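Report on the following structure.
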Amino acid sequence: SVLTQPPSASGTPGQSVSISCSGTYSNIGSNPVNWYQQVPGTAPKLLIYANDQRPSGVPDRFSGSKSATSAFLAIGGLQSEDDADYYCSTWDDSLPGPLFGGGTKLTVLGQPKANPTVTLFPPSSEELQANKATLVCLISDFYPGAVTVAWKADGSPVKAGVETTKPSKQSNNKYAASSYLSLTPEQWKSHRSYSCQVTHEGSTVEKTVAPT
Amino acid sequence: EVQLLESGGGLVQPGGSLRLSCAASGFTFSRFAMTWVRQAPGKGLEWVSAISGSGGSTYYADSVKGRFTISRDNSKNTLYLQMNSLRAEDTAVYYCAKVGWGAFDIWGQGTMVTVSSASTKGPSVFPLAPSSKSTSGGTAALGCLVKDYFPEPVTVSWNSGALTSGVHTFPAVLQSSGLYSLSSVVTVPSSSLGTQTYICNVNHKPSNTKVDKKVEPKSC
Amino acid sequence: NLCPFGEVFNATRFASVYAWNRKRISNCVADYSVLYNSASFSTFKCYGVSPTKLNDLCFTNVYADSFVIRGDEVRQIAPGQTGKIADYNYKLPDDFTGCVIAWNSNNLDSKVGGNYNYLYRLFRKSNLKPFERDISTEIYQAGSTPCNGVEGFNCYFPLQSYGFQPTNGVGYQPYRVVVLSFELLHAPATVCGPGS
Ligand SMILES: *[C@@H]1O[C@H](CO)[C@@H](O[C@@H]2O[C@H](CO)[C@@H](O[C@@H]3O[C@H](CO)[C@@H](O)[C@H](O)[C@@H]3O)[C@H](O)[C@H]2NC(C)=O)[C@H](O)[C@H]1NC(C)=O
């Protein structure tokens, strides 16, 4: 059904990293795996096909490997110009065309890791009086520029009504992003609290608001 | 020396139609299957459709079946994607690519397709009041929410430009509706609240909209 | 009387790795140090035995397998390895007892404009078992759409040619490989070193 990749990866200049891709016997276990590099602003570029083969012009510091149900892309001698989103892809015995994993954003580290500052605002009285309701989660000063944002309502995941921006570079070379959760006023009052959870480099910062 | 040059993207309303083209050179086009792959802004890659070298076999993702038609003209080295019954969620960059050994080995640089009904609309501006939940140490965060405008850009200032320290205006989110929203937040000494007035000034030239919004601590 | 290693190592033509060759060696005396004394080999690696100790050992049969691969694939000819060759072409067992010998053959096996006679299997639905061999040429089917015997979007011929060119980087130059595997059976030992 789905190929799962970690949302981010990092290393320092000249070091190595490994990006994973996890699936099932009916896709990765039974079908050749490909890897693509997408430098922001450009089309994907093939790095690896048929699990571990490089097309002409891809240097040998990119290599592919595969376990039973997982695939791995290794990148040695990291350079800044390797900053990109990396996607695995394969086929599934049940589908006519290929699947792509969700992508891993690789950052070659140029400054120390920096945790996000998170501020979460509840719907305003004025918006509630217009019969609308938006939660605003503002995320700033983080490095590398990769976060994932999860919303909760009384501990339960909230799927619908979420809009999150891509990270964008701040004047101070750290990153910012923001996420918005749209609700009805009734949904807003029909819960005891809402949470914005921002995960960065494997640590989660959580903020919560409640109707009042 | 291989080139895949796409065109035909653009803006259409829901239910509208578009035809994309991809012009190939530098390889033996008719020998290779060809494919379309799309990428919604900020999202991953989604295979759309493929076609055999001759054009006699075609393949489609479930998400586009019955609405999109792939074809090719081997006399012109041109690959096509006819897109009917377009929906907001078809908004994406569309890539053409050559198929090679189970992979997509050469990609065009993409053409952007936007499926939207948005027309010029000024924002609704709401205050984001400072609270205990947005105060850390001796600092409080307050802001304004600039909701549902089109097109870009808006400008936000605080206290008519007198307040710049600690101002952070965030890049807009482009919603599924096709409308933008953004927020601006300022951090100020919490002891200044209720003695210093804080006003965000929002300008949206396209709709000739100008809004000042007082942002005040709440009383119950 | 002497085991015919010269015919294996010095054969004029070598097999493609997907259709790797095997010779059975038996009823003969094997001077292995003949081999490892030569500096001609860029790889000479033994597993579960020493090059010298072999002349002091005996075996039911010896198998000599041989083929051509890329320089940068020689590392897959070893117990415990994965990759295109180990997985889809020539697989040694985790407990391999034997020797792997290789040498650069760019001067014999490359051609200006490319030697495309050497092939490898690029696609396989499952990994080879140790010493398994697959020479089939059925169209390989990715995903759900049956190939019906035709190459296309999701349907690929399973062998690809190396296409060796004298000017390749060494990692992409052709190497000749010989794998010696030493079989001990509950039966008479017919291949012995000169020390027995
Ligand atoms: C593959 O072919 C080459 C070339 O024919 C073989 O090399 C040859 O190896 C023999 C050893 O069996 C060498 O003969 C030796 O000559 C000295 C005289 O200096 C003698 O004292 C030794 O007792 C032995 O007879 C021969 O010179 C050598 N030729 C070349 C050109 O290197 C090689 O052994 C073959 N590979 C095998 C058999 O695995």
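Heads up, residue numbers simply count up from 1 along the chain you see.
Heads up, header says this was done by X-ray crystallography, 1.9 Å.
Cβ atoms here come from the backbone N, Cα and C positions, even for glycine.
The annotation domain 'BetaCoV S1-CTD' is assigned in Swiss-Prot to C:1-194 on the grounds of experimental evidence.
Looking at Swiss-Prot, the entry for mutagenesis of C:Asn10 to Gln (Swiss-Prot position 343) says: Reduced viral infectivity. In sequence order, the list of same-chain residues 6 or more apart from C:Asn10 (mutagenesis position) whose Cβ falls under 8 Å from its Cβ is empty.
In the three-state DSSP scheme, C:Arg13 (variant position) falls into the coil class. Taking a C-beta cut-off of under 8 Å and a sequence gap of six or more, C:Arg13 (variant position) has no contacts in its own chain. Record note (Swiss-Prot) on the natural variant C:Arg13 to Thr (Swiss-Prot position 346): In strain: Omicron/BQ.1.1, Omicron/XBB.1.5, Omicron/EG.5.1.
A natural variant is reported in Swiss-Prot for this position, C:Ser40 to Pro (Swiss-Prot position 373), and the note states: In strain: Omicron/BA.1, Omicron/BA.2, Omicron/BA.2.12.1, Omicron/BA.2.75, Omicron/BA.4, Omicron/BA.5, Omicron/BQ.1.1, Omicron/XBB.1.5, Omicron/EG.5.1. In this view, C:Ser40 (variant position) is surrounded by 11 other Cβ atoms within 10 Å of its Cβ, with every protein chain counted.
C:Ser42 to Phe (Swiss-Prot position 375) appears in Swiss-Prot as a known natural variant, with the remark: In strain: Omicron/BA.1, Omicron/BA.2, Omicron/BA.2.12.1, Omicron/BA.2.75, Omicron/BA.4, Omicron/BA.5, Omicron/BQ.1.1, Omicron/XBB.1.5, Omicron/EG.5.1. Within 10 Å of the C-beta of C:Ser42 (variant position) we count 13 further C-beta atoms, all protein chains included.
For C:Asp72 (variant position), the count of additional Cβ atoms within 10 Å of its Cβ stands at 16 [all protein chains shown]. Mapped onto three states, the DSSP output places C:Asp72 (variant position) in helix. Under its natural variant annotations, Swiss-Prot gives C:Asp72 to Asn (Swiss-Prot position 405) the following note: In strain: Omicron/BA.2, Omicron/BA.2.12.1, Omicron/BA.2.75, Omicron/BA.4, Omicron/BA.5, Omicron/BQ.1.1, Omicron/XBB.1.5, Omicron/EG.5.1; complete loss of interaction with host integrins.
DSSP assigns C:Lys84 (variant position) to a helix in the three-state reduction. In Swiss-Prot, a published natural variant is listed as C:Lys84 to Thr (Swiss-Prot position 417), annotated In strain: Gamma/P.1.
The Cβ of C:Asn107 (variant position) lies under 8 Å from the Cβ of C:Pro166, each of these being in the same chain and 6 or more residues away along the sequence. Looking at Swiss-Prot, the entry for natural variant C:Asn107 to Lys (Swiss-Prot position 440) says: In strain: Omicron/BA.1, Omicron/BA.2, Omicron/BA.2.12.1, Omicron/BA.2.75, Omicron/BA.4, Omicron/BA.5, Omicron/BQ.1.1, Omicron/XBB.1.5, Omicron/EG.5.1.
Among the sequence features in Swiss-Prot, the natural variant C:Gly113 to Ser (Swiss-Prot position 446) is noted as follows: In strain: Omicron/BA.1, Omicron/BA.2.75, Omicron/XBB.1.5, Omicron/EG.5.1. For the recorded site, C:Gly113 (variant position), the DSSP three-state label reads coil.
Its Cβ placed at the centre, C:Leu119 (mutagenesis position) has 20 other Cβ atoms within 10 Å. As a published mutagenesis entry, C:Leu119 to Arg (Swiss-Prot position 452) appears in Swiss-Prot alongside the note: Increased resistance to neutralizing antibodies. Decreases HLA binding to NF9 epitope. Increased binding affinity to human ACE2.
According to Swiss-Prot, the natural variant C:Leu119 to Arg (Swiss-Prot position 452) carries this note: In strain: Delta/B.1.617.2, Epsilon/B.1.427/B.1.429, Kappa/B.1.617.1, Lambda/C.37, 19B/501Y, Omicron/BA.4, Omicron/BA.5, Omicron/BQ.1.1; Contributes to cellular immunity evasion and increases infectivity. The secondary structure of C:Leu119 (mutagenesis position), as reduced to three states from DSSP, is extended strand.
Among the natural variants that Swiss-Prot reports, C:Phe123 to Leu (Swiss-Prot position 456) is described with the note: In strain: Omicron/EG.5.1. Less than 8 angstroms from the CB of C:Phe123 (variant position) sit C:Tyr88, C:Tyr140, C:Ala142, C:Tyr156, C:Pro158, each of them six or more residues away in the same chain.
Its Cβ taken as reference, C:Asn127 (variant position) is surrounded by 13 other Cβ atoms within 10 Å in the chains shown. One entry in Swiss-Prot concerns the natural variant C:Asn127 to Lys (Swiss-Prot position 460). Its note says: In strain: Omicron/BA.2.75, Omicron/BQ.1.1, Omicron/XBB.1.5, Omicron/EG.5.1.
Taking Cβ-Cβ distances under 8 Å and a sequence gap of 6 or more within the same chain, C:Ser144 (variant position) has no neighbours at all. The note that Swiss-Prot attaches to the natural variant C:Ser144 to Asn (Swiss-Prot position 477) is: In strain: 20A.EU2, Iota/B.1.526, Omicron/BA.1, Omicron/BA.2, Omicron/BA.2.12.1, Omicron/BA.2.75, Omicron/BA.4, Omicron/BA.5, Omicron/BQ.1.1, Omicron/XBB.1.5, Omicron/EG.5.1.
The Cβ of C:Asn168 (variant position) lies under 8 Å from the Cβ of C:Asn106, C:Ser110, each on the same chain and at least six residues away in sequence. Swiss-Prot documents C:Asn168 to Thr (Swiss-Prot position 501) as a naturally occurring variant and attaches the note In strain: 19B/501T.
Proximity to chain B (CB-CB distance below 8 Å) holds for C:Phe123 among the recorded positions C:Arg13, C:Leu119, C:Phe123, C:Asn168.
Here the CA atom of C:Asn127 (variant position) lies 18 Å from the CA atom of C:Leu119 (mutagenesis position).
With a cut-off of under 6 Å between the Cβ and any atom of ligand 1, the recorded positions C:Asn10, C:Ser40, C:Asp72, C:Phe123, C:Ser144 reduce to C:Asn10. For C:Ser40 (variant position), the nearest of the variant positions C:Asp72, C:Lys84, C:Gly113 in terms of C-alpha separation is C:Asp72.
On its own chain, C:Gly113 (variant position) has C:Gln165 as residues at least 6 apart in sequence with a Cβ closer than 8 Å to its own Cβ. Those recorded positions from C:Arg13, C:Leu119, C:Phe123 lying by chain A, with Cβ under 8 Å from one of its Cβ atoms, are C:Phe123. On the backbone, the CA of C:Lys84 (variant position) and the CA of C:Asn127 (variant position) stand 9 Å apart.
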